[PDB]
Amino acid sequence: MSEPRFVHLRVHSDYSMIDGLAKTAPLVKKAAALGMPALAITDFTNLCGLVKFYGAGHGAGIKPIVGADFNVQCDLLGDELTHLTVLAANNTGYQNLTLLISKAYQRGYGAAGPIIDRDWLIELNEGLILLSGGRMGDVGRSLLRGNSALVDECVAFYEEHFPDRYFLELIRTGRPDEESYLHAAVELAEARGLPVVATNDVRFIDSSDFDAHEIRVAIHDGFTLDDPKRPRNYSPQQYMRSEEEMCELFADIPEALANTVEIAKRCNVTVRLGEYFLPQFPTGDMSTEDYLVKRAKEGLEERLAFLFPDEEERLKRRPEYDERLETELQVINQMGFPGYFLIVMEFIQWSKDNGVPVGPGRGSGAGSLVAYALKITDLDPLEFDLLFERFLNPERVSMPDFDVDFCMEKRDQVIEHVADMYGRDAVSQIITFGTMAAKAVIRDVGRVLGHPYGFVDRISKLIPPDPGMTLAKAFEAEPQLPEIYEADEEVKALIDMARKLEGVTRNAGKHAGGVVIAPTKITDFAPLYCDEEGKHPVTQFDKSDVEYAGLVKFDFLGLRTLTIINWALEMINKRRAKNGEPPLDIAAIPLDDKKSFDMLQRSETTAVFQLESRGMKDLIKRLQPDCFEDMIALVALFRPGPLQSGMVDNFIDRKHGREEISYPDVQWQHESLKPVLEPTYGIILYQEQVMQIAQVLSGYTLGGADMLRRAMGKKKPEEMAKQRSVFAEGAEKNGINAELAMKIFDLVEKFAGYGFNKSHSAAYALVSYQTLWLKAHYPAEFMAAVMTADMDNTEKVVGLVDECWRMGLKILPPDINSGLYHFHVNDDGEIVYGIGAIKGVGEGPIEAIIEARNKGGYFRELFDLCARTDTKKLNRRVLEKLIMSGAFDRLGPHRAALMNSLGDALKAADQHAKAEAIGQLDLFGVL
Amino acid sequence: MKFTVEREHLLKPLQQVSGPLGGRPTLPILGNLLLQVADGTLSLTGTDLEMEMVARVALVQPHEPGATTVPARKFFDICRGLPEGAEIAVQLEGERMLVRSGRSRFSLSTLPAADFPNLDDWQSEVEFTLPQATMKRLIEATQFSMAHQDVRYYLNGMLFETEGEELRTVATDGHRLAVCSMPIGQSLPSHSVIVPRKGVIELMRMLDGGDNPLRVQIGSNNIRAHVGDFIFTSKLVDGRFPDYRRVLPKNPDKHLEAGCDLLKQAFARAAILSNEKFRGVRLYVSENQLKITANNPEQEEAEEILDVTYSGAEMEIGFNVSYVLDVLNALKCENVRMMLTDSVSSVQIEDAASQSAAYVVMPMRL
Amino acid sequence: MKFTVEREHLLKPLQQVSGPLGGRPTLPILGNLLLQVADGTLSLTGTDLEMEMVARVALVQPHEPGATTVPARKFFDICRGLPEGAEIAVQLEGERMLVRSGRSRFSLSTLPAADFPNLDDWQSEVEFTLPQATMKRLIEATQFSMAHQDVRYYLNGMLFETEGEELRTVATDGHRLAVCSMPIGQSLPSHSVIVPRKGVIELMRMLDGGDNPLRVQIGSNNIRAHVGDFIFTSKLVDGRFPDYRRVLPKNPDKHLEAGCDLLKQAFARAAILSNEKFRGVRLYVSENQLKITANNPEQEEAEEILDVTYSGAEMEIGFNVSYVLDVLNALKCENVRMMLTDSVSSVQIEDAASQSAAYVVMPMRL
Amino acid sequence: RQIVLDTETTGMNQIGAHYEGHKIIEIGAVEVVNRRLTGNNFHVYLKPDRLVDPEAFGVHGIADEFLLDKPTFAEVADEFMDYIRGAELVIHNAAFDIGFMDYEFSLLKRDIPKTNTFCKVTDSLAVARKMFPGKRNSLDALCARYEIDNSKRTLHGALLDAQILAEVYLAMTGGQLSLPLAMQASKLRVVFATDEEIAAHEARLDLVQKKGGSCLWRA
DNA sequence: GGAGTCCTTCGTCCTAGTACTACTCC
DNA sequence: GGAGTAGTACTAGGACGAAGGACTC
């Protein structure tokens, strides 16, 4: 009628992962290029590209119609899995669909993926309209058997639960038994008075995409194209057929096309996106506001007694902090955040109560004195002129993101706390992905095309390391790519294929990157993904999408190294009773230690965080940083721009008096910029210096100052012109010369291009100083901890030892009997190998060994060892390495008698194990 | 080389010599046959370095001497498959040995005799002959107690103790020990020798039950056995064997006899409801009465009650049933006698009417 | 619930019912038997989830009806183990089955009847009797050609074809195919049902060869087979048995006759030196003569010359010796007739005395 | 009559043209007729026209100075052409040999079209890869797989591999063949969207149109 | 922009099932 | 000597552990 006579109601993107080929946007743009007004995307058990779908619908004037296709389990067909298409007509259906997906994953599944019981449609019912699944449906399969009674039993369920909302699916794609099914479906349709709908079961845009999709499937499944066992359920006719093509396919049943238009009108779901459903919580009978005010004033009292332990000084220095505190508090309260603050501060405190030092990341959160006051952060922001408005800007009415992270080791403990807090199902982890990037797609297509390991790896190692790498980029950057393409038929066939599959979605997404918090059940907002046992739920929307749909997130950051410090602190604080020393609080340290700076000026900063690069040690040597400010600077200094624009040499020279310091420039300086530019010797280095200069020189608000830095990033024509005027008359209003103000603005804007976030650098630099103090203040557990952290890396272990050696460290080989979990220092024995230090050995076997050593005494001999510990724990492979490492040297003086005796003794011991277990008294003496 | 021989002379030897040879040996020539013609004699030798087998067949038909080494398995299959009464003519021709019979003609690749490890000459130390039938008894009645793949390499075999005119046999796994000793009527040196499991398996195997004397020569580190023109040499195995007088129960005070078949059919039955891993039964014995109970984790249960001749106190003891079933099967007698000591020690069990053989099976902790 | 049966009434049933079991039966109740007592009728059950086996023994001694499901292997062995004329007394005590005989007592775990899977009732369409003997010969003679595990899972089994007065069986690998047609002595409606290999193995095992007729019923998706006291039920696999009329050789023009035993003996000998996997031996036929030759990878040659009845033109054809020995083993006769086409076609073989069976082994062209 | 061949040359170029600046040094070809090895070998050695590559030398041995007096491809051009014309050429690593073949053909300057126009060029490696996916399907691999010995052979060089290829060829194409097994006017219902459903539809399209600036349904 | 979290695929090792051979029973 | 059952050998399948390319802010 209006224009449209047909819309496609069966189409998947590559995000179905079991099938689909084209990405989401391209699918939508084709539909629109075809001049159709609507289009169903019915991916398999997910709505992963729904945000993209709705954004493309809006953009193109296209109405999105919501659906999915399924694998079902009904009692009528037994174990055979059949297909279902489920449409949500409204928001009742949307919620039913969200619950259905969740229910499938909660049940668990096999290699076939998650499956539903047909009778879950009893509960998951209202506002939904159904298609049979085609030839591969409940009804289709029963029809193809020709069991009319079975067919009648099956439909009867949908006549009960879905009157006028259950459809016959119609498919003419010329594939085996579609005509036999169609014959039987037409009989059924007339016999039962039923409505029918035609679709094209779309998997691709054009018939030439078929080959690529064939290979896509094969890659996922792990089978080869020409494997006879490989399912061939699909045809080249599964492309985006036009209106007219479908009109001719079904010119005998006009109502079938027309019923697509009708169904499309009935399908209207609103999911509102791009606007916050914020999380939150109460406390006492007190406001959330007032709870924060209280805990922050009183948290500030602890920090004030740490910072100024003379109470006279605390009183005189106090006003500054209270005024900063209330200024921040006013923005926080007037924007309506305090639930968020409270959750996170509780979380940080709870992890301190339990044995968890807290993960280093804060985004630019070091700009918040409130974060610091609440023990969210670790650094005094007023000491280093750190700015809250970089982190939450009051003059901007938008996203707060406070971007909180934590240490890996303790993730399950935190997941647990937040399930106790909110409800396990009201909390969710968020998907991150797999798509098929350049190296992967090469290797995967290569194996499918039957190559040996060596052939394909010879190709993939020529694809550059870089994160964003594509085949097109690879071929321009690396001359060997064009060359092997033209010289090798196997490489040509491979890259032709890889070109069609470049960037394509590969499968289920690894875990989270960070974990999300709803105010109710997470399923109130989206369906999730869960593991093989339907556990560990993760959201089907990724990080950007899930938060754009309104929910706050909590990151993993496993800069793990916290674990090192933690372990080294435990080991140091044991040395308490040995010589009555108080336990150490890394947060309580002095910032000026000379041993620390001596070692740093010597460039011996391996395992000192971010300063481990050879280049960065070269820079430290030239720079000779002698104060904490310089340590904050090292991350800002180690960048290609600043070094190779003369800025690094200026900075180094102005630091040592070999170039005079100006505020900021020789000509264009003013002494009012000195407090802002002091820490950097008159060089404009930081984003927050930009902001301080606008406040002090030209009377900007801190939030208007942050808006200028943002505008300097974008570099737009009109934009600047206005701020350039505000900046002129603001300086004029403070009596500062206009030409000086503008000439300094030009320098600010030049250096704003490189300008790094000081609050983000400082939060991380604190952790570097911690690793620096710890290293020097005791190069003695630290080393052990370094090695523990990077147990995996053989190269680094070797490096670390060479560092030990050079230091006057060093260093003993293992002992199975005496060793602790990892490296340990007896007083005299500077160092003993950890057990975990052995390369091949798993964690389980290391514990096994030590466990046996615990229950028994120290292991006396080879034999003694074998008898106590079965082969399950310590494999022969394992045992071999142990001897070769020399953990055994004490027992087996000859590295080689015991090697020969191994196998026999192992078997002997077990024969012994089984004798113990059974059964049984033995006979004679012994050997 | 050229000769012709009669299927019938060669068939039983071929079976004797092939049958222990492992499908795929570690050193290929171990799968090949040493063939030697000298005089009117073909000597066949199959070995695995542990045991050595020589067979002779007299050549009445035209011949030319020489030696070769051909694949054992395939040669034996060829000869087994030959037609009834076949007189086969074989000839060395270049690098192939040609095998003829009737109109069938075969051609096998060949390794030279010179490549084959000639194992060592030794001088005989103790010498004797005995009926084939005694030897077979001695071995059959006892072989079931050996280990499989024991670290105590001297258990993987059978201990022979020779003193005066008696030979005694023993093999054991530390849970049961099995003895038979019988008078052989020849004065021997005093010496004990442990022969390897596979050696004893094959010696038993070739003991055609019949008339032929069996004559054996032992050296210090090898043993040789003659029956007819099958001539056997093996190395011996060394270790310092444990004392059978500590394994024999000291003075078993309590005595129990019962009908062997009834006993055995009942234990076969109790065995079915024993745990597969432990093979456990519990024995309750009281004056003139005997009770078997077993169990499994599945809590399936068996009970037998039987009347036995028993004088002594009640006693409770559990065993691994496999260990006793194995002795009851080897014991091919009608009546059995048990002489018991206590729950923590050896038990004596024996043919009520013979005492040539001795069995102790160790009890279990259930 | 109680019954009393004599061991000897239960023995052959029990043995037969225990055959289908070994699958590591995963659904635990499959390791057990279904006992149904109702009336004075004890029913026996063996199932492998795909088929079902029923036996009745009459109960002459005191009984009480009811049902339970006891562990199969273990119960079979207990009963097989008991002496002849043993009084077996079964009785349900709540959640356990008690078995008493004499002085022995057993208490077994019991799972309820209602957990045991039941395959559905169906209705009969074709019904017939025949001597066991005929079904025995039929299966034994041809079973060797069935696939074990193939992609074409329907060939894990056999075409049953009834038509007029003929029973006609055929089975195939996709390499060789065996065919038999027999008169069955009753007018039969046309039906086809495809029974799994395990099915035919079990059917083989239930034939004692005796004179009780076998009577089978065939439904839409099932079959039931009655011999004497036992009743067999299996369900069928979906369909599409490929067309045997297509594979038949189209006028094999050469006629070749030779003694089955001689022929089989020569194949066995020649086979020792063929390709280990595919058993390739080569055949040269000429007037009155047959030369067999084969290759093995090590360049060795086994070769037979033989006296062969043959009229026709000279041609060469070699194929897999294992398959041809299998047919010579199924050919329980002195002489063979081979009818040929060429080196690249399917083949016909018959016994010179029975056209009852038809065989095809394919060539390889080397 | 079918021809088994693999032609060994003065080493290979891995990069660019694998045939550029290279020429033929040895031809080792075995003749197979009716799947029997006749022994009618054309096995010849050629003019290098260049240096033998150090790698090629180690592969099967052949010295440069040995192929100097030997005749050129021009002296056996028609000889070799008639030997392979109208027959089966299945070769290992076809890109290599074909590259050389057509190269020599163009060098004759007799406008003789490429070998693939009068001879059947088939790669054996492709077929083996198809048959045994994920297994090494090189000639030596398949040789060992079908129990063919290429180690205890007096024949060294091209003739070795030609022989082996012939055996492999026959093995794959003799493995075993198949039992070719069997291979109007009516009702039904139109479901009209109700007034409620129409209103939801209208509201949904309103959103599309108001926010995005078009509605294709009303265009 | 770097590194860690992420799984998945490749290689190795052990365990379980199936087949064949050899011994004991019929 | 042949048939039936046990024992041994070989094959098949699954799990574990070390490696690698990738997508997170």
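Just so it is clear, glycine is given a Cβ too, placed from its N, Cα and C backbone atoms.
Quoted from Swiss-Prot, the note on the mutagenesis of B:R24 to A is: Mild defect in DNA replication, impaired loading of clamp on DNA, polymerase speed is wild-type. More severe replication defect and very poor clamp loading; when associated with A-149. Annotation source Swiss-Prot lists DNA binding site at B:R24, B:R73, B:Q149, B:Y153, B:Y154. In Swiss-Prot, the entry for mutagenesis B:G66 to E states: In dnaN159; a temperature- and UV-sensitive mutation, displays altered DNA polymerase usage, chronically induced SOS response; when associated with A-174. The structure shown retains the original residue. Among the sequence features in Swiss-Prot, the mutagenesis site B:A133 to T is noted as follows: Reduction of synthesis of beta*, probably due to mutation of its promoter. Under its mutagenesis entries, Swiss-Prot includes B:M135 to L with the note: 3-fold reduction of synthesis of beta*, probably due to loss of its start codon. According to Swiss-Prot, the mutagenesis experiment B:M146 to L carries the following note: No effect on synthesis of beta*. Here Swiss-Prot notes a mutagenesis experiment, B:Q149 to A, with the remark: Mild defect in DNA replication, impaired loading of clamp on DNA, polymerase speed is wild-type. More severe replication defect and very poor clamp loading; when associated with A-24. One entry in Swiss-Prot concerns the mutagenesis experiment B:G174 to A. Its note says: In dnaN159; a temperature- and UV-sensitive mutation, displays altered DNA polymerase usage, chronically induced SOS response; when associated with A-66.
Overlay of Swiss-Prot annotations on the structure.
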| residue | record | DSSP (3 states) |
| --- | --- | --- |
| B:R24 | mutagenesis position | coil |
| B:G66 | mutagenesis position | strand |
| B:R73 | DNA binding site | helix |
| B:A133 | mutagenesis position | helix |
| B:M146 | mutagenesis position | coil |
| B:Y153 | DNA binding site | coil |
| B:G174 | mutagenesis position | coil |
Near-A candidates in B:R24, B:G66, B:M135, B:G174, the mutagenesis positions, by Cβ under 8 Å: B:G174
Rounded inter-Cα distance in Å - B:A133 (mutagenesis position), B:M146 (mutagenesis position): 21
B:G66 (mutagenesis position) and B:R73 (DNA binding site), Cα-Cα, nearest whole angstrom: 22
Distance in Å spanning the most remote Cα pair of B:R24, B:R73, B:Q149, B:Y153, B:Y154, given for DNA: 30
For B:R73 (DNA binding site), the number of other Cβ atoms found within 10 Å of its own Cβ: 16
Mutagenesis positions (B:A133, B:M135), the one with most neighbouring Cβ atoms at 10 Å: B:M135
Spatially closest candidate among B:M135, B:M146, B:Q149, B:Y153, B:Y154, the listed recorded positions, to B:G66 (mutagenesis position) (Cα to Cα): B:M135
Rounded Cα separation (Å) that holds between B:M146 (mutagenesis position) and B:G174 (mutagenesis position): 9
Between B:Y154 (DNA binding site) and B:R24 (mutagenesis position): CA-CA distance (Å): 25
Nearest of the recorded positions (B:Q149, B:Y153, B:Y154, B:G174) to B:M135 (mutagenesis position), judged by Cα-Cα distance: B:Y154
B:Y153 (DNA binding site) and B:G174 (mutagenesis position), Cα-Cα, nearest whole angstrom: 13
Protein Cβ atoms within 10 Å of B:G66 (mutagenesis position), excluding its own: 17
Residues that sit under 8 angstroms from B:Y153 (DNA binding site) by C-beta distance, when 6+ apart in the chain: B:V237, B:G239
Neighbourhood of B:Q149 (mutagenesis position) by C-beta distance under 8 A, where only residues 6 or more apart in the same chain count: B:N156
